[PDB]
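Visitor: I have a structure I would like to understand better, so I am pasting it below and will then ask my questions one at a time.
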Amino acid sequence: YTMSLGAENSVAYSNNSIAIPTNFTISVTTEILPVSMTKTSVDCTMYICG
Amino acid sequence: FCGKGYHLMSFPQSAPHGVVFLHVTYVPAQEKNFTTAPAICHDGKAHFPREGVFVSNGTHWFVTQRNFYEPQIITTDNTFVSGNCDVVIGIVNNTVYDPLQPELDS
Amino acid sequence: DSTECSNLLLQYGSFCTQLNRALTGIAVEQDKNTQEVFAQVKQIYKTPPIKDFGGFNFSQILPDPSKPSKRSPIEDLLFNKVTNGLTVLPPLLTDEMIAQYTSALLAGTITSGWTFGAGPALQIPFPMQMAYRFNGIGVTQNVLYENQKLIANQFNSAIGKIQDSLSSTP
Ligand SMILES: *[C@@H]1O[C@H](CO)[C@@H](O[C@@H]2O[C@H](CO)[C@@H](O)[C@H](O)[C@H]2NC(C)=O)[C@H](O)[C@H]1NC(C)=O
Ligand SMILES: *[C@@H]1O[C@H](CO)[C@@H](O[C@@H]2O[C@H](CO)[C@@H](O)[C@H](O)[C@H]2NC(C)=O)[C@H](O)[C@H]1NC(C)=O
Ligand SMILES: *[C@@H]1O[C@H](CO)[C@@H](O[C@@H]2O[C@H](CO)[C@@H](O)[C@H](O)[C@H]2NC(C)=O)[C@H](O)[C@H]1NC(C)=O
Ligand SMILES: *[C@@H]1O[C@H](CO)[C@@H](O[C@@H]2O[C@H](CO)[C@@H](O)[C@H](O)[C@H]2NC(C)=O)[C@H](O)[C@H]1NC(C)=O
Ligand SMILES: *[C@@H]1O[C@H](CO)[C@@H](O[C@@H]2O[C@H](CO)[C@@H](O)[C@H](O)[C@H]2NC(C)=O)[C@H](O)[C@H]1NC(C)=O
Ligand SMILES: *[C@@H]1O[C@H](CO)[C@@H](O)[C@H](O)[C@H]1NC(C)=O
């Protein structure tokens, strides 16, 4: 299929109307960030020549 | 930068070769329409909100904080005066209460 | 197509697999970059049919209905001003979909300010939104409201100067 970007949401804009929140949600989200890699050492003489 | 929504706090957690941030954020919800105006015309003076916004539920005008609906009476303590009503486009007529008025009235 | 060359090439091992894997990683990384930059909203916002923004003109940045590509005049100018076993993979997001993402971002930031980036899109009049931005930089709302026509004229002039500068500089 041809992918859809998102659901269409036409915001009801007018020159004298505002939308004010009456409630709230305390949302906890996860963010995973890599920090380090495995510390690998290669003996060049032993790798090439044994 | 610290999660989707208005960032409140974050908590770090260790992970194998990594870190996991639990971002605690504030998300607005249950929004409601209101009729808004840039300024309030009272006694030939233009009043602007000190920290909030003017909202109307249909018949009465209030001032509320921008991120949560908490309507309060439009007074001189939460508004400031700058100029007359002839300059601001879209200024509406409403009364502005004075807390000092019953003090010298009594 | 030489069989003998491939037979001799097999003596060197998995170099070809490494090179193909690295190129595949770069190719998927480009699509990931485009997703990270442009696909930050899951709602496709649209502007109202009446462009009443209190004197502010956004015609040079909003999509042009007359153009089949649905690009802005600035975006159209930008696209006009940029000119043996090898294959070029097409990008996952085409130019019209990227333009649609930018249009959604523009509609959200015009009709809702910064509210759509933090949650549900809350409508606000554009002069009031500009006044909020003025308060963000430490200038009172009254200054914005009193000089609204001047600010709108300056903004329109600056946007036109941006289009002229892009069209006139190689
Ligand atoms: C604020 O008012 C607007 C306009 O009256 C509402 O927008 C309409 O909502 C209905 C109900 O879903 C839709 O069928 C219409 O298509 C909407 N019109 C537009 C132009 O978007 C809006 O829902 C109201 N918001 C609240 C929170 O009550
Ligand atoms: C704001 O939304 C919260 C949702 O977290 C509402 O809390 C719920 O209220 C209903 C009705 O009393 C209860 O049945 C739920 O158990 C409540 N949920 C939680 C998590 O406590 C709250 O009432 C809403 N407030 C307003 C003014 O709409
Ligand atoms: C807008 O809100 C105000 C204040 O909440 C409403 O005024 C109140 O209306 C009730 C219903 O009759 C009265 O009992 C209160 O005494 C009123 N308070 C004041 C200060 O007048 C007003 O009716 C609301 N308007 C709409 C259209 O909902
Ligand atoms: C808001 O109040 C002002 C001031 O009372 C009104 O301006 C008056 O309008 C009438 C009729 O247009 C004129 O005869 C007066 O001379 C005006 N007075 C001033 C000081 O300008 C204004 O019309 C009111 N607006 C609304 C919507 O009620
Ligand atoms: C917004 O700006 C656009 C372009 O800056 C205006 O479109 C111009 O309108 C005049 C008068 O009709 C024409 O002579 C120009 O050729 C138009 N320019 C382009 C690029 O089409 C537009 O009128 C302005 N105002 C509104 C409300 O959209
Ligand atoms: C909004 O636009 C209408 C015309 O559609 C106009 O009559 C009204 O005064 C405008 N209000 C503001 C606050 O600009």
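Residues 745-827, 856-942, in that order, are what chain C shows, numbered as in Swiss-Prot.
Every residue gets a Cβ built from N, Cα and C, even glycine.
According to Swiss-Prot:
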type	residues	note
VARIANT	C:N764 to K	In strain: Omicron/BA.1, Omicron/BA.2, Omicron/BA.2.12.1, Omicron/BA.2.75, Omicron/BA.4, Omicron/BA.5, Omicron/BQ.1.1, Omicron/XBB.1.5, Omicron/EG.5.1
VARIANT	C:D796 to H	In strain: B.1.1.318
VARIANT	C:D796 to Y	In strain: 19B/501Y, Omicron/BA.1, Omicron/BA.2, Omicron/BA.2.12.1, Omicron/BA.2.75, Omicron/BA.4, Omicron/BA.5, Omicron/BQ.1.1, Omicron/XBB.1.5, Omicron/EG.5.1
VARIANT	C:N856 to K	In strain: Omicron/BA.1
VARIANT	C:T859 to N	In strain: Lambda/C.37
VARIANT	C:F888 to L	In strain: Eta/B.1.525
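On this model, are these features tucked inside or out on the surface, and what's nearby?
Guide: In the three-state DSSP scheme, C:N764 (variant position) falls into the helix class. Around C:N764 (variant position), no same-chain residue six or more apart in sequence has its CB under 8 Å from its CB.
Listed in sequence order, there are no same-chain residues at least 6 apart in sequence whose CB falls under 8 Å from the CB of C:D796 (variant position). According to its DSSP assignment, C:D796 (variant position) is coil.
When secondary structure is read from DSSP and collapsed to three states, C:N856 (variant position) falls in the coil class. Long-range C-beta contacts of C:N856 (variant position), restricted to its own chain and to partners at least six residues apart, with a cutoff below 8 Å, are absent.
Of all Cβ atoms in the shown protein chains, 5 besides its own fall within 10 Å of the Cβ of C:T859 (variant position).
DSSP assigns C:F888 (variant position) to coil, not to a helix or a strand.
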Visitor: Just the number: how many Å between the Cα atoms of C:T859 (variant position) and C:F888 (variant position)?
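Guide: With distance taken Cα to Cα, C:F888 (variant position) is 40 Å from C:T859 (variant position).
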Visitor: Using a 10 Å radius around its CB, how many other CB atoms surround C:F888 (variant position)?
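Guide: The Cβ of C:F888 (variant position) has 22 Cβ neighbours within 10 Å.
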Visitor: List those variant positions among C:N764, C:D796, C:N856, C:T859 whose Cβ lies under 8 Å from any Cβ of chain A, in sequence order, or write 'none' if there are none.
Guide: C:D796
